[PDB]
Amino acid sequence: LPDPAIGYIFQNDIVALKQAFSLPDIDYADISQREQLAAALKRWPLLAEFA
Amino acid sequence: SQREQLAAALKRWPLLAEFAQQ
Amino acid sequence: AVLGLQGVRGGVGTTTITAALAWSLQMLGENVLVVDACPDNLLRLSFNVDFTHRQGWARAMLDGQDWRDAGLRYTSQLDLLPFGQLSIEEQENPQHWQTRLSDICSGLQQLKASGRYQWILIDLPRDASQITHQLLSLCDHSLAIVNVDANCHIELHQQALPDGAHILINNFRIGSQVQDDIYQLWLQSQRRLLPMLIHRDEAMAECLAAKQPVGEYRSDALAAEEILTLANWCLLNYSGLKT
Amino acid sequence: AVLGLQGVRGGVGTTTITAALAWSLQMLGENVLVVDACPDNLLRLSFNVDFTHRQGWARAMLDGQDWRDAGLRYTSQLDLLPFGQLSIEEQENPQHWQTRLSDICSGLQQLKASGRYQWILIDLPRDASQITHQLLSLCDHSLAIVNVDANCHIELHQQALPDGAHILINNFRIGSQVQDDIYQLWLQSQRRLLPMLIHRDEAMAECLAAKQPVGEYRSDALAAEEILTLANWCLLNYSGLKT
Amino acid sequence: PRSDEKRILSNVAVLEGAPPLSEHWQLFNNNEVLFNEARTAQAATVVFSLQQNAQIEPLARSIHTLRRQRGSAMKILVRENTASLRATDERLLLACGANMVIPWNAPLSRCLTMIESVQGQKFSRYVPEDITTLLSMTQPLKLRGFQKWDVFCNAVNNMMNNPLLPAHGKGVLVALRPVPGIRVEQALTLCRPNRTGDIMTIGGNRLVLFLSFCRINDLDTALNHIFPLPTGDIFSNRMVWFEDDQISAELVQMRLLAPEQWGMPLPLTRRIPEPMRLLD
Amino acid sequence: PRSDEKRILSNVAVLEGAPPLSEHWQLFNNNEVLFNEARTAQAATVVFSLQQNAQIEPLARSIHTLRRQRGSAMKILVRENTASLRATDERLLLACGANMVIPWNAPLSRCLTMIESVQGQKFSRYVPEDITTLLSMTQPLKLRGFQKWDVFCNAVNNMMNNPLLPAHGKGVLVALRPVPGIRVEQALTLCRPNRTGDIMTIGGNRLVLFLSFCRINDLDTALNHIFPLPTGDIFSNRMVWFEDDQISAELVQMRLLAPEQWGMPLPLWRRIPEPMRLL
Ligand SMILES: Nc1nc2c(ncn2[C@@H]2O[C@@H]3COP(=O)(O)O[C@H]4[C@@H](O)[C@H](n5cnc6c(=O)[nH]c(N)nc65)O[C@@H]4COP(=O)(O)O[C@H]3[C@H]2O)c(=O)[nH]1
Ligand SMILES: Nc1nc2c(ncn2[C@@H]2O[C@@H]3COP(=O)(O)O[C@H]4[C@@H](O)[C@H](n5cnc6c(=O)[nH]c(N)nc65)O[C@@H]4COP(=O)(O)O[C@H]3[C@H]2O)c(=O)[nH]1
Ligand SMILES: Nc1nc2c(ncn2[C@@H]2O[C@@H]3COP(=O)(O)O[C@H]4[C@@H](O)[C@H](n5cnc6c(=O)[nH]c(N)nc65)O[C@@H]4COP(=O)(O)O[C@H]3[C@H]2O)c(=O)[nH]1
Ligand SMILES: Nc1nc2c(ncn2[C@@H]2O[C@@H]3COP(=O)(O)O[C@H]4[C@@H](O)[C@H](n5cnc6c(=O)[nH]c(N)nc65)O[C@@H]4COP(=O)(O)O[C@H]3[C@H]2O)c(=O)[nH]1
Ligand SMILES: Nc1ncnc2c1ncn2[C@@H]1O[C@H](COP(=O)(O)OP(=O)(O)OP(=O)(O)O)[C@@H](O)[C@H]1O
Ligand SMILES: Nc1ncnc2c1ncn2[C@@H]1O[C@H](COP(=O)(O)OP(=O)(O)OP(=O)(O)O)[C@@H](O)[C@H]1O
Ligand SMILES: [Mg+2]
Ligand SMILES: [Mg+2]
């Protein structure tokens, strides 16, 4: 079950299907500190493993 | 001059002298 | 308050920082006691304690002696309590003495309630022993010392940190791609990070050889001023006694 | 020939050195097996093992399963045996599981007699736990990993290490005056010192981030060549068994 | 004796790699050789290049010599090729005899127009014979760090009343009230000033400091250079004084505090530990 | 004796701070200005100063053109003011027309004694007109590192049959038998030469090195710079040939080695660990 302040999971019951909702993915990192973090994740497999 | 350099190193660091002067 | 310092792994620099933070707090005019909870008994050596001096609080309890008589006064406002020199048999057999040191908890909370010391610093080791878990529970706040490397990055994910702790960075080299990448990942993933860090400084490596805290060894050293900034941050954020 | 590598102090570089020594020994054409005796379970990460992969020899035994089924092959001549990911309860309560795992010491006696491997390296943690002493008694030879600092200098004067064990310097820097004084003193005082050391190399900091041994990540790196020299020294001096 | 009014003696850096623009242009590798050639000139245009802060004092000496020894017919310019320069340095070069300082953000086009703009211009401002008068006005205070309450007020008031400096932009006076969690002498250790013009003092449970030649719109950025932690976290209240009339009036009020209310730093700006019994 | 037989044209560094020793001494700031003055002398003494190994080639030019043009009455010395200098560079300078090379470890007194000893000498040795001949005289074989057995033999043979190299001291040939504990391919990984001209090969359970222009005395010093460990711990037996006939004789024996007994070095997106079961 997810964070109630971020998401919510619905149950159909009629058909055995679950639809999960979440807040839109929004990132407010600077135009450089986000660019270099992506390059750092591409560079080291150990960093990308915890992403 | 290698005998000289060791003497200065003991004088500089009391921790080294503490173990060498026992 | 009672502030514990614990490294996320060994060698990270917990002892040297604990001594330096204690000296910085006594320079700020605060009555501080610093106790060594590591069986290595390495904190005493940053205060010109002769290495042969075996006396310490754990040494007293195991010998059936008063641990209060194991204290040492460095300055008017800085007192220290070493762990004590264990024999080779004792350190290689930790099972023999671990469960026989719980008396320090009652004595610590009495010292806590006394009011003589405005700060009590505890140098905690990395083991998960019963005594170190007990001393960590008696602390008001804690600092988790890390170094910016792949080792600590792994541990920070697979190792549970104490609640409300704050992470302190030590041995900060400038000019390393992997370190800067791990750092920039920590800046946006670690919410428990401090607003300061301690650069790698030759003074931090020389002071222990000189058997002094780094603040007394070179007050002008960058690491010394960074730890002085840590003391002022502690005064502003860690002075409360959370019960 | 079972070789035990252990740190004089935590964080000196034992895990990265054993992984590199394993790669260097299999590169020389020897059949090697590497076991991870540290609860941190960090050795597996130098061989591109997924962090979510919780299998290991210590985890197999404590779960009732077979320890032989937890092996992983890296090359035709390098076999890897991870420790296993512990539970949060097992990390905080090391005493409950500390002594349930003496079967691996009997199981290593089988492998040592199996002849399948010419070298079995053991990544030993810096503690006095029972399993660590049991595993250390199986090793025919032992290496002690240090860094040239005051912490290790003190530990070398107050902490006992296995008989016949040699000292391997790692993270040797350039320019530090206090390191020059300790090292120059060691060269004339330390008799158990090895004829080669391992400099500080950015490759050693990057290889763990790249999940590869340093000999594979950057074979022409200075540390890779120094560890390769160590591998040959092991072939020359650490080939004979202990009675 | 044909006039050298059309002559242009310039540092090569001024042209930004462009060729000599006319038969009157003479380019030189550095300001020293440029100075040595200009000593025999009369009405020529001399254009120096200011690229690093280390050149400021040598450049002032060269301009001063040329203005004094060669008269008011010569036109002397300084072309900035850098942005990391204090605005007080432009006033120093203009006081030593330069007609005009060309800012770094002016392109070559604007630079050449300004070189033409000073043609026929006769120097009218006064320049002293001794440059030490002008050089000592780059550092008026010659003090840094903590100063006693009486020494702080005396030193800042003497620079404040010093006639040679003009009004507007004279400095900033900040009075900071510490958060109750920290004491004044403790927060004094956090205030670490770098520039040899900035002084601090403590008194009346207030940390006051003076910043020489600080625009009020650059005060907060100057505090980030002196405090490791944010000033809002260390101090609860802030009172600022930037204009001369308000600063001198605040200094008169600061004089009305008894010496028993003044402050001093902590007594710590080989030992041997002795045994003791704790908790007795 | 001639007019300027008593003149001493010397670099200022030669005197090591002392004042000019006599009215005959005339000092100069560098070797080029000194060489310019020396083009007019007839029997003067010329003392260059050698401070960097980069100066070896241009210095050999100045000495060569001086000796050819100015004759046999002139005395030309080279004073080493830097220990950073190979022994073959002294051979080159003497071959270009220098009477004597003053070694760096000789004190000022010894240096002055050697400058005076050259007085009265007429240069007899033959110096070629082309300097390319002399510069090629100090060129080792342009190979480094491991070579295949036949490639190793061809390189050393072609160097022994190089007419431009001098008679003796062309290098040392070493054959090393490894300790039973370590194999030849493994012992090869320890062999790490830095100099161009130092080659190695493995074949018939022997590690064979050729060290260009190495003297038999410097053999142990050079070996210590090739191997990180002492060669006594790596190799039980050692065979050495340092004269031309010996080396060329050992090479005709090496050529007899069958190709099946020739060795080669050990062989050694990311690797993935495969699950397995022990025993
Ligand atoms: N970001 C920033 N940092 C500042 C400022 N003022 C001072 N600092 C810092 O404080 C250091 C010492 O400043 P100082 O005592 O004025 O001492 C300075 C000053 O006497 C002189 N200097 C440097 N740059 C200039 C400049 O642009 N103009 C003038 N007139 N002098 C300068 O050289 C000395 C050494 O300078 P540095 O090594 O750069 O080191 C400077 C710099 O690290 C500022 O406005 N902004
Ligand atoms: N009293 C005092 N005032 C301070 C201090 N730090 C900043 N200020 C004020 O803030 C202005 C802008 O600072 P900035 O962004 O660092 O911008 C500075 C900086 O980038 C550079 N700069 C000036 N002096 C120095 C210096 O000594 N060292 C270095 N490294 N840079 C300097 O030139 C720019 C313009 O400098 P200014 O015109 O002098 O203008 C400075 C000055 O009026 C300080 O520590 N003390
Ligand atoms: N085969 C071999 N032998 C080696 C090597 N390195 C040192 N040796 C031997 O060891 C002697 C002393 O070495 P050094 O102190 O490095 O002494 C050297 C070193 O300080 C410097 N030098 C000479 N050649 C070079 C070069 O190619 N590069 C650099 N960086 N220095 C050089 O000048 C000194 C003069 O050297 P020598 O008179 O020949 O004397 C050398 C040489 O006989 C090597 O890589 N290979
Ligand atoms: N300390 C020391 N290091 C040594 C020695 N021999 C080799 N090395 C190291 O190995 C590098 C390659 O040497 P090389 O192939 O002989 O290549 C050398 C060689 O061909 C020539 N050279 C440099 N120094 C000397 C010298 O003293 N005498 C002569 N005759 N040639 C030199 O220039 C090339 C580039 O030299 P480096 O940049 O110095 O680079 C040298 C140096 O870093 C030695 O005797 N001492
Ligand atoms: N910032 C630093 N710059 C340079 N050297 C440092 C720095 N921090 C620590 N060191 C050095 O690192 C070594 C280990 O430090 P320290 O003893 O404080 O670590 P630790 O975490 O207590 O280690 P352990 O508890 O495992 O013994 C010492 O020699 C110390 O001088
Ligand atoms: N010579 C070196 N140069 C540079 N970085 C090094 C060097 N040796 C080790 N390191 C790095 O320092 C850290 C040492 O961690 P490692 O696990 O290898 O040591 P350890 O002694 O086994 O520590 P622990 O067992 O306490 O976790 C790693 O990030 C490693 O990459
Ligand atoms: Mg410690
Ligand atoms: Mg490890």
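Since chain E takes its numbers from Swiss-Prot, the residues it shows come out as 221-489, 506-516.
The deposited model was determined using X-ray crystallography, 2.9 Å.
In case you wondered, yes, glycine gets a Cβ from its N, Cα and C as well.
For the mutagenesis of E:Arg287 to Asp, Swiss-Prot gives this note: Wild-type c-di-GMP binding. The structure shown keeps the original residue. Here Swiss-Prot describes E:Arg306 to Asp as a published mutagenesis experiment; the accompanying note says: Wild-type c-di-GMP binding. Under its mutagenesis entries, Swiss-Prot includes E:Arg364 to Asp with the note: Wild-type c-di-GMP binding. E:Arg415 to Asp appears in Swiss-Prot as a published mutagenesis result, with the remark: No longer binds c-di-GMP, does not complement a bcsE deletion in S.typhimurium 14028. Swiss-Prot lists E:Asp418 to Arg among its mutagenesis entries, and the accompanying note reads: No longer binds c-di-GMP.
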| remark: E:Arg287 (mutagenesis position) to E:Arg306 (mutagenesis position), Cα to Cα, whole Å, comes out at 23
| query | Near the Cβ of E:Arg306 (mutagenesis position), how many other Cβ atoms are there if near means within 10 Å? | reply | 13
| request: Using Cβ-Cβ distances, find the residues under 8 Å from E:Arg364 (mutagenesis position) that belong to the same chain and are at least 6 apart in sequence, listing them in sequence order. | output: E:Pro413, E:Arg415, E:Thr416, E:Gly417, E:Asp418, E:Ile419
| query | Counting every protein chain present, what is the number of Cβ atoms, excluding its own, within 10 Å of the Cβ of E:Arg287 (mutagenesis position)? | reply | 20
| field | Straight-line CA separation, E:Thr489 and E:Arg506, 16 intervening residues not modelled, Å | value | 18
| Those mutagenesis positions, E:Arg287, E:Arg306, E:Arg364, E:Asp418: which ones have a Cβ sitting under 6 Å from ligand 1? | E:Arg306
| query | Considering only the mutagenesis positions E:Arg287, E:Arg306, E:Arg364, E:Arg415, E:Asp418, which possess a Cβ situated under 6 angstroms from at least one atom of ligand 4? | reply | none
| Can you list which of these mutagenesis positions (E:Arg287, E:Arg306, E:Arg364, E:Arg415, E:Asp418) have a Cβ closer than 6 Å to ligand 2? | E:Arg306, E:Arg415, E:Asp418
| task | Measure the Cβ-based neighbour count of E:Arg415 (mutagenesis position), defined as the other Cβ atoms within 10 Å of its Cβ. | result | 16
| request: Have a look around E:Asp418 (mutagenesis position) and count the other CB atoms within 10 A of its CB, chains all included. | output: 23
| said: Please report the three-state DSSP label of E:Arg287 (mutagenesis position). | reply: helix
